[PDB]
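Step one of this worksheet: look at the structure below.
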Amino acid sequence: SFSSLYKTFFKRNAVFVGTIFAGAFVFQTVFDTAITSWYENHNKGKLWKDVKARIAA
Amino acid sequence: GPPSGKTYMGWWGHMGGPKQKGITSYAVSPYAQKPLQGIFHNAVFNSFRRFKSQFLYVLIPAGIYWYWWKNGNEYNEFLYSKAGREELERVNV
Amino acid sequence: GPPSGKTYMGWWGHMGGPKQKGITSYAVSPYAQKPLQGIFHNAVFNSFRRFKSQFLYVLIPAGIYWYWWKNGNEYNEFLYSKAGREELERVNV
Amino acid sequence: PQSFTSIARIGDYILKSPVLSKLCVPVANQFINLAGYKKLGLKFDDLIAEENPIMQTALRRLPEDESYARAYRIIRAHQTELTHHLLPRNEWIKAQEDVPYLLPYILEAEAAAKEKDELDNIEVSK
Amino acid sequence: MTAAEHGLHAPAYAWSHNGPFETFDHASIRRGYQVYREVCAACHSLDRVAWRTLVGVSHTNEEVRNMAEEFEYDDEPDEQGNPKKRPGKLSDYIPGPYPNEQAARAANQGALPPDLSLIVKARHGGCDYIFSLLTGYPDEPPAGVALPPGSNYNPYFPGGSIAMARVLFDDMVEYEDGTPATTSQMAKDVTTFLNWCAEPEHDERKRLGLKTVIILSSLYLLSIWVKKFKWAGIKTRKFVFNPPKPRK
Amino acid sequence: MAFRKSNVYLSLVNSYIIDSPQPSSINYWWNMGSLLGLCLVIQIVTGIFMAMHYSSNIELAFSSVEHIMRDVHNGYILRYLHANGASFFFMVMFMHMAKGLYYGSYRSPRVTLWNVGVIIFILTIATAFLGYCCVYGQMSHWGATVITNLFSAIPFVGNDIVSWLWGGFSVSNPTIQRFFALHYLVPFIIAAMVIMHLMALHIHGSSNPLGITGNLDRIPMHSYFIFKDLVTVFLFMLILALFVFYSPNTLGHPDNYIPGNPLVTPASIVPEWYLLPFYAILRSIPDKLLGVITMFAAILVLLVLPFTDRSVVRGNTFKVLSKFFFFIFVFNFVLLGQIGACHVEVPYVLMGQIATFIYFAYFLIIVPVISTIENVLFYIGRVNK
Amino acid sequence: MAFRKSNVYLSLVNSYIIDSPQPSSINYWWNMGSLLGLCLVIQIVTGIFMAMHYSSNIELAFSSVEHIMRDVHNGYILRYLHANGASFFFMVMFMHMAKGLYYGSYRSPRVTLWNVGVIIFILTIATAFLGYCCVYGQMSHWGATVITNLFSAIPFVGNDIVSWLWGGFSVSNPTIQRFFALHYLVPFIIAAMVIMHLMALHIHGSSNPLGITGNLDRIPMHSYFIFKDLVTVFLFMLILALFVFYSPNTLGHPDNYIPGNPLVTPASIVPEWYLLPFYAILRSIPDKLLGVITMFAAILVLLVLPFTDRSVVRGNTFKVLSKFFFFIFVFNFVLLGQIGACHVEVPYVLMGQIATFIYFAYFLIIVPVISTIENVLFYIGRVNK
Ligand SMILES: CCCCCCCCCCC(=O)OC[C@H](COP(=O)(O)OC[C@H](O)COP(=O)(O)OC[C@@H](COC(=O)CC)OC(=O)CCC)OC(=O)CCCCCCCC
Ligand SMILES: CCCCCCCCCCC(=O)OC[C@H](COP(=O)(O)OC[C@H](O)COP(=O)(O)OC[C@@H](COC(=O)CC)OC(=O)CCC)OC(=O)CCCCCCCC
Ligand SMILES: CCCCCCCCCCCCCCCCCC(=O)OC[C@H](COP(=O)(O)OCCN)OC(=O)CCCCCCCCCCCCC
Ligand code: HEM
Ligand code: HEM
Ligand code: HEM
Ligand code: HEM
Ligand code: HEM
Ligand SMILES: CCCCCCCCCCCCCCC(=O)O[C@H](COC(=O)CCCCCCCCCCCC)COP(=O)(O)O
Ligand SMILES: CCCCCCCCCCCCCCC(=O)O[C@H](COC(=O)CCCCCCCCCCCC)COP(=O)(O)O
Ligand SMILES: CCCCCCCCCCCCCCCCCC(=O)O[C@H](COC(=O)CCCCCC)COP(=O)(O)OCCN
Ligand SMILES: CCCCCCCCCCCCCCCCCC(=O)O[C@H](COC(=O)CCCCCC)COP(=O)(O)OCCN
Ligand SMILES: C/C=C(C)/C=C/C=C/[C@H](OC)[C@@H](C)[C@@H](OC)[C@@H](C)CCc1oc2c(O)c(OC)cc(OC)c2c(=O)c1C
Ligand SMILES: C/C=C(C)/C=C/C=C/[C@H](OC)[C@@H](C)[C@@H](OC)[C@@H](C)CCc1oc2c(O)c(OC)cc(OC)c2c(=O)c1C
């Protein structure tokens, strides 16, 4: 964190609850997508989706 | 302990009432009194005397409601009898 | 409020300690201090306090117990191996 | 909860005996140095658990100047402890300064308390 | 306790699901089901696994529906009260080979083959143990070992005397995907399938674990910094003593 | 005055959590109590949510827990949190108790606080026993059998008490159903006992690492300790999450994944880890009645400490000998646990008997002797004559 | 000082039930509170002992209660006590609330005490509902269906809330098992709210029948009120025993002796007697949403009393018009209950609607209008110029 970067968004005030809650909602979405993508990529070839791609009946 | 908010009641020695003076009370030990034999004649006349002062406050409202109930109940019994079928069809729809 | 029993701790303004005089304390606002930009390196020589000064009180008893455990464990393993069959029958029965 | 009267009785017996003294004092000196209370700016008498009637009587009778000084040593020690450091060497309590300043007040209170208890339970032999 | 009574320690194999970031190999779960069906199912039940759970894990909805319908289950009696049967459905649980314990014991020389739904979690050693057991039957028991009639020797089993004989032999199964059905390949596959049967939440649990440890680690570090800031005034506090003038 | 002080309900909150004067020097060891409060909350909440999907009937119990593991959304998280949470509850409690022992927290004027603590310890052990029985795995049935049989040692009426506890001829349906009902109840009794614990604590306040008066320098609970407690709350959650999500069955026993069988006690039977030290103590006595009495005595002996500690100073911080022996006691307790995890064989039997002697000797001989000696050393080590 | 005062635990007992200064004139109406505490204890104890033999699974629930009635030693006593105890809990609570209404107990400085009481009333009704569902008879299934459906009236998310509460397509296994878990929990929440109720009562003490200050003449709780409360405790037990042993099913519904059937709602369906007045209020509104809103408002309207009572004196003892209308309100409540026990037919529909209007009018119109008139009457009836 850089002082001037923080000041451009909040000046010398702490972050208010309203903004904290709003940020938590955004965090939840972005964080989940990022983790899931990294996790599925790390296990590529082992997932059912990957197996179903080749295997069939 | 922390300072707590004052109320309208204290405790023994500082109950929160006005200063008392000029009043003298007297009492006698329960052990020195007649073995609770002064019940009848001294409480049978007072009993019902208290309720003679209160019964109308209870009885009138009770009477209004009991009669309102009985009237509706009797009307319902009539509406569902053979003789009330005509009026039942009228008031039901 | 009811009379409560005396203890060894009071509250702010009457904590129950001795009268304090001659001591002056000074402090500076956390906002005016360096943003904790000296955790490691500056607190590495002070670290290991609970180690250099306390490790022996922990280490010696720990060493005594660990070696006591290892010794007994090695013996048990010997007793139940083919080579330990004769001693097992001796110490067991 | 061993009384200071009992402690002193055993200790004095050791100090008065040339044999026991030369044998115990050195170990006691090492024990005290290892205890490390002097490095926090404290004297042994500052360490005595005070939440009892005898100690409260003792502390109440302790002269003002000494009481203020004891207060400072206690506060300073708490501050040093929370910072997880020892005081600068020059601020350490020196062996010569580690004096039993409260002990006499404690022994006096214990003697008075002991006498009251004996007097409260005296038997009369007619 | 002797080595025989304890059982031979099961070595650590390189299971592809070992590790905090690893999911099960689903191609292995799939082959494992086939080994279970063509070999294990003759003596072992899998009572805790509902057909529906295989969907999207090792098979398609269509494949599982066809598998379920190959078995018959009790249906509600007809209008006359007469009992009747019906083909299995996705909601049904995989059926066992025996109708009761007495029948199971009768077909296995008095021994009862345990349900395998939780076998991986119900044994010390987990996957390593199951695999080692299945591939650890020697042609003959060690010299001097008196083996009771109807029993078999397996060093990995406590006591060395087990009621189940070796059942995996090379090529006894023909894998749909063309994988060589060696005894070790089949043992590796059923064990993976059985691990999934015991812990179907495995893949999702580890994924949630990554999210949880990251958030908590950050919270922990953040809390330390916040704590230090709030305490900075007290921590750097300074005291000075000036002995008061004697008068009070 | 401020509303937080004026209001009838808020004043209690302010008194215990906001304005509570805390000794400025208490270290992180003083954070275990808040962690124990967190543990109780975790257990009660996860427990209640799981109770909604649990059946106590002996034929349905094990399967209902599997239903929670398999069918209930996030059910495995609830179960692993509850199971591992229980283990963490005991680890933190042992640390909380060890902290008290080290710093002489049990000494006057906090004897009542300590005694209430011992009661909470007993209730927590009983609660965990009842909960473990509810799973109805092999360890559940046999643990229920052995533990209830402990009372058969009571002369004359022992067997009757056991039959009463069982509700039959053995651990059966009535036993499991009553154990679940009781498992639900005790946590609330513990909560009530914690309130009593906090009340005893509040009148004298916390002790500190120096063992001396904290009255000369206090700081408010709010902010300082509220934020300091947060550090360990997060560390606790982090560590618990590592077990819950990455190694959920490490602290448990594989045998409990096998349904209870009244006809077979597995050779691999072992009590839950937090009970191992007491288990070893019982096994060390070659007699039914004395083994039982001795084990219960291992908990009750905690009550003699305020009387056997003859020291004139509170705590071990400035005591060389006391610090050494405290750690001897700690590692001896761990050894007892390790012995409990072993079979009844040479030389573990003698080791257990010696460790058992050391456990009791600590409270009854070592503490009083060493403390008396230290009192004298402090005296002769400075005084002239 | 005396040990009962110095000890941390006994000092609470002493302040609340031994030395507590009571107004010398409080009459027998002030005994209902202790009776409510007794009821709560009776319910929790009989409930825990029955829980030991109960199975919540929808297929086993009804039969497990029959098992309690038939196989459990004294089981029928436990069950009849718990069931008749619940009815008594409500009758006494109604009397406790009515006393408060009559004597102006809801007035300042006791508004907080009153509000906590309203919360307790809501929790108690909810608890009784959950317990009734546990029997899983015909009334249980349909009461569970209707009451959970009350939430379907919430716009947009209503149906989702109901499906969530059910844990399925309809009232089924998931529902009964969670209802039992919750039935076990709420009584403990009620106990905690009772503690909060008592704390609020303690700071101002009880009011009295004269409505004036009790500070000039107090007498200790101990002996006087301890023994006066005992009189009603025995009367309460006597009457409860008459029902439990001689007429145990009089207060219940025969349909609850019929196992729940998801396909048939009996024509004879009727809510538990203590819920009838509220049931009548809901039925009085020919709209789904407004009916549900109005019914909950019937409980919440109790909260407006400290504000609508404009009188300068506390209580009805010396108020002619207020006394009359208080009894109009009481019998109107009984009538509402009678209407609830009747079919939706002429002329009961209109009667119920009028009685519903009267119920609300009392708090919103009658009390403020009458209290204002009375203030003026007291003024012009003595002052002159
Ligand atoms: C599995 C169930 C438990 C899981 C939850 C447990 C969490 C807490 C248990 C540990 C505990 O209570 O240890 C207390 C011991 C005393 O410490 P002290 O008061 O003298 O500290 C002065 C500090 O530098 C102030 O420093 P400060 O406040 O500025 O930051 C301290 C540190 C705190 O870290 C913690 O989370 C507490 C351990 O933050 C850091 O900088 C660490 C960077 C990663 O801290 C230690 O030095 C640890 C000694 C090791 C013994 C552990 C034995 C456990 C079997
Ligand atoms: C119902 C199912 C739930 C069961 C719970 C039952 C609990 C009792 C509820 C009744 C209640 O609270 O009534 C209070 C009302 C007010 O009375 P008060 O304070 O003005 O009394 C002065 C007394 O003479 C002092 O007199 P004393 O103390 O000397 O004895 C009083 C009397 C008390 O009896 C009771 O226990 C209450 C009925 O004992 C007797 O003499 C009875 C001889 C067999 O008592 C009365 O005076 C009755 C007035 C009519 C109320 C009818 C109840 C409506 C249902
Ligand atoms: C029924 C009877 C119950 C009894 C249970 C006994 C407890 C069982 C073990 C509990 C685990 C944790 C042990 C707790 C011991 C720490 C207690 C404590 O308060 O220690 C304080 C001490 C140093 O503090 P100081 O204030 O003296 O430091 C000098 C500052 N000037 O801190 C230190 O010296 C460093 C602490 C090092 C801890 C070593 C613990 C080893 C435990 C092994 C874990 C178990 C593995 C299976
Ligand atoms: C590849 C398919 C199979 C697998 C994965 C498998 C796995 C297992 C496992 C893990 C055990 C438990 C051993 C223990 O208690 O530690 C076991 C036991 C047993 N199995 Fe199998 N099995 C298979 C096939 C069979 C077959 C086909 C039969 C019947 C002919 C059989 C009969 C038994 C019996 C009787 C036992 C009891 C052993 C004892 O307790 O002594 N198994 N099996
Ligand atoms: C659910 C269980 C428990 C809870 C919630 C609990 C909670 C607390 C809390 C919040 C504190 C203050 C902070 C601290 O010192 O950690 C405390 C202090 C204390 N507790 Fe506990 N405790 C529990 C069990 C125990 C047990 C089992 C014992 C002892 C057998 C015990 C003994 C003490 C003592 C003596 C103190 C004072 C420590 C001091 O200030 O020096 N507690 N406890
Ligand atoms: C101090 C609180 C508690 C402790 C120490 C505790 C401890 C335990 C333990 C050790 C188990 C066995 C876990 C396992 O190995 O699977 C258990 C199970 C269980 N507990 Fe608790 N518990 C507590 C409170 C509660 C409460 C209040 C409920 C509410 C009913 C509850 C409900 C259950 C249920 C349903 C199970 C069975 C499922 C399972 O095995 O996890 N517990 N508990
Ligand atoms: C479990 C239920 C309850 C319990 C155990 C309880 C207990 C008590 C007790 C012991 C008293 C003092 C003695 C008395 O006046 O009877 C009291 C007073 C009072 N309670 Fe309750 N109560 C309960 C429910 C309620 C409810 C539902 C309300 C109101 C909606 C309420 C309103 C009041 C008020 C205003 C007083 C003061 C009476 C006065 O002194 O004038 N209580 N309660
Ligand atoms: C605030 C206290 C309570 C209230 C108002 C209450 C009310 C009720 C009611 C109305 C019933 C239905 C009785 C019937 O018609 O047969 C019931 C049943 C039941 N309650 Fe409670 N209860 C309370 C507390 C408890 C507690 C703490 C438990 C603990 C588990 C419990 C366990 C049961 C059980 C097992 C049943 C089923 C057996 C029966 O029907 O009597 N109750 N309760
Ligand atoms: C029963 C459980 C026992 C656990 C005890 C742990 C105690 C910690 C509770 C944290 C409360 C912090 C309140 C701070 C506050 O009100 O200050 C407010 C500021 O609050 C904030 O900025 C938000 C801090 C976010 C903390 C996150 C809460 C963690 C939730 C996890 C805890 C689970 C138990 C006033 O701040 P100001 O003094 O600068 O004006
Ligand atoms: C949950 C709360 C509900 C109950 C509220 C009612 C409170 C009544 C409690 C009665 C306690 C009486 C103790 C008297 C005492 O200590 O004085 C003792 C004397 O006690 C006696 O003589 C015994 C009287 C018999 C008590 C009957 C037990 C009541 C049955 C239980 C009913 C409740 C379930 C001191 O007497 P003294 O003043 O002459 O020296
Ligand atoms: C063991 C049981 C728990 C122990 C109880 C003590 C601990 C209580 C902790 C609870 C924290 C919650 C406090 C919130 C209430 C504070 C506001 C308040 O009391 O306002 C009250 C009114 O409250 C109500 O109407 C309902 C309160 C219900 C609370 C339900 C949780 C205003 O009261 P007030 O103090 O302003 O009185 C005027 C003095 N001139
Ligand atoms: C939901 C409920 C929440 C709990 C709210 C608290 C309500 C308190 C009601 C409890 C009444 C029972 C009190 C009996 C205990 C009084 C005697 C006492 O405190 O003696 C204590 C010692 O107590 C113990 O060791 C154990 C007490 C455990 C009590 C467990 C029920 C002596 O304490 P003392 O006042 O003499 O002070 C000691 C000198 N520093
Ligand atoms: C209705 C409620 C009831 C009856 C409550 C009873 C509570 C009793 C005690 O708690 C207070 C008790 C749990 C406590 O004794 C001090 C523990 C240390 C007991 C330790 C304990 O565990 C074992 C265990 O867990 C097992 O599992 C498979 C098996 C066991 O033998 C093989 C034992 C065992 O031999 C002992 C001593
Ligand atoms: C998980 C917990 C939950 C969802 C709790 C819900 C609690 C809701 C309310 O309590 C606060 C509620 C019980 C309370 O509403 C204020 C009562 C006055 C409702 C009264 C009530 O009873 C009925 C009843 O008993 C029946 O029996 C067979 C049948 C019923 O219709 C045919 C009713 C009915 O039509 C109403 C309005």
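In chain E, numbers come from Swiss-Prot; the residues present are 62-309, in order.
Recorded method is X-ray crystallography, 1.9 Å.
The backbone N, Cα and C atoms fix where each Cβ goes, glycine too.
According to Swiss-Prot, the domain 'Cytochrome c' annotation covers E:88-241.
Annotation source Swiss-Prot lists heme c binding site at E:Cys101, E:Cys104, E:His105, E:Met225, citing experimental evidence. In the three-state DSSP reading, E:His105 (heme c binding site) counts as coil. Taking a C-beta cut-off of under 8 angstroms and a sequence separation of 6 or more, E:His105 (heme c binding site) has the following same-chain neighbours: E:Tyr97, E:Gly157, E:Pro158, E:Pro174, E:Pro175, E:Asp176, E:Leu177.
Proximity of E:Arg166 (mutagenesis position) to non-local residues of its own chain (separation of 6 or more, Cβ distance below 8 Å) is seen for E:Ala172, E:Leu173, given in sequence order. Where Swiss-Prot documents E:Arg166 to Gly as a mutagenesis experiment, the accompanying text is: Abolishes catalytic activity.
Cβ contacts within 10 Å of E:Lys272 (mutagenesis position), excluding its own Cβ and spanning all protein chains shown: 18. Quoted from Swiss-Prot, the note on the mutagenesis of E:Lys272 to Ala is: Loss of RIP1 from the bc1 complex.
Here the residue is the original one, but Swiss-Prot notes a mutagenesis experiment at this spot, E:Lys288 to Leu: Loss of CYT1 and COB from the bc1 complex; when associated with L-289 and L-296. E:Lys288 (mutagenesis position): 20 other CB atoms within 10 A of its CB, across all protein chains.
Quoted from Swiss-Prot, the note attached to the mutagenesis of E:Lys289 to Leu states: Loss of CYT1 and COB from the bc1 complex; when associated with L-288 and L-296. In the three-state DSSP scheme, E:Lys289 (mutagenesis position) is classed as helix.
In sequence order, E:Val100, E:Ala102, E:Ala103, E:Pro174, E:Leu177, E:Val228 are the residues of the same chain, not among E:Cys101, E:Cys104, E:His105, E:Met225, whose CB sits within 8 A of the CB centroid for the heme c site. Looking at E:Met225 (heme c binding site) and E:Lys272 (mutagenesis position), their Cα atoms lie 43 Å from each other. In terms of Cα distance, none of the recorded positions chosen from E:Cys101, E:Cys104, E:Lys288, E:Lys289 sits within 10 Å of E:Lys272 (mutagenesis position).
For E:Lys289 (mutagenesis position), applying a Cβ distance below 8 Å and a minimum sequence separation of six or more within one chain yields E:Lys296. Note: E:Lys272, taken in sequence order from the recorded positions E:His105, E:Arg166, E:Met225, E:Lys272, E:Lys288, E:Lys289, have a C-beta within a distance under 8 Å of a chain A C-beta. Pairwise Cα distances among E:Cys101, E:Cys104, E:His105, E:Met225, the recorded heme c-binding residues, top out at 11 Å.
The separation of E:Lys288 (mutagenesis position) from E:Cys101 (heme c binding site), Cα to Cα, is 58 Å. Filtering of the recorded positions E:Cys101, E:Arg166, E:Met225, E:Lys272, E:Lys288, E:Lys289 by Cβ separation from chain F (threshold: under 8 Å) yields E:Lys288, ordered along the sequence. Shown in sequence order, E:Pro158, E:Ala165, E:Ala168, E:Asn169, E:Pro174, E:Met225 are the residues of the chain, 6+ apart in sequence, with a C-beta less than 8 angstroms from the C-beta of E:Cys104 (heme c binding site).
Neighbour count (other Cβ atoms within 10 Å of the Cβ, all protein chains): 21 for E:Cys101 (heme c binding site).
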